[PDB]
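Remarks on the structure that follows.
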Amino acid sequence: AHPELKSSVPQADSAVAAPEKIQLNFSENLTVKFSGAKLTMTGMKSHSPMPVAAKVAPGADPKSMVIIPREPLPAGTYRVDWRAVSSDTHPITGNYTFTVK
């Protein structure tokens, strides 16, 4: 069972106020430790993408992974790149973007 992205907070293509908490919810169970995610600032409110210092861990809910930034996110557009894998599959990947007001 491939863990596809079911939803996220902030949602893809949403514009949100002061996040500090990014949660990815998947369709199937995933092994977090073999999965991963990255947060990149792609358009600070054209420039090279800037990697964001953040921790990645299993979220409280089954099928979830959280990205916890080290500090507040400046306003601008961000891209989340994720890789999810289950004990019986090889990694699948995805990406989406959201905006911080």
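By the numbers in Swiss-Prot, the shown part of chain A spans 23-67, 71-126.
Recorded method for this deposit: X-ray crystallography, 1.5 Å.
Positions of Cβ are set from backbone N, Cα and C atoms, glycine also.
Residues annotated as Cu(2+) binding site in Swiss-Prot, with experimental evidence given as evidence: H24, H115. Experimental mutagenesis at this site is recorded by Swiss-Prot as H24 to F, annotated: Decreases affinity for copper(II). For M63 to L, Swiss-Prot lists a mutagenesis experiment annotated as follows: Decreases affinity for copper(I). As a published mutagenesis entry, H72 to F appears in Swiss-Prot alongside the note: Decreases affinity for copper(I). While the structure shown retains the original residue, Swiss-Prot records the mutagenesis experiment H115 to F with this note: Decreases affinity for copper(II).
Positions of the features from Swiss-Prot, shown on the structure.
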{"residue": "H24", "record": "mutagenesis position", "Cβ contacts under 8 Å, 6 or more apart": "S49, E50, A109, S111, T114, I117"}
{"residue": "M63", "record": "mutagenesis position", "Cβ contacts under 8 Å, 6 or more apart": "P74, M75, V77, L98, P99, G101, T102, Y103"}
{"residue": "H72", "record": "mutagenesis position", "Cβ contacts under 8 Å, 6 or more apart": "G65, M66"}
{"residue": "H115", "record": "mutagenesis position", "Cβ contacts under 8 Å, 6 or more apart": "none"}
Unmodelled stretch of 3 residues from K67 to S71; how many angstrom between the C-alpha atoms?
10
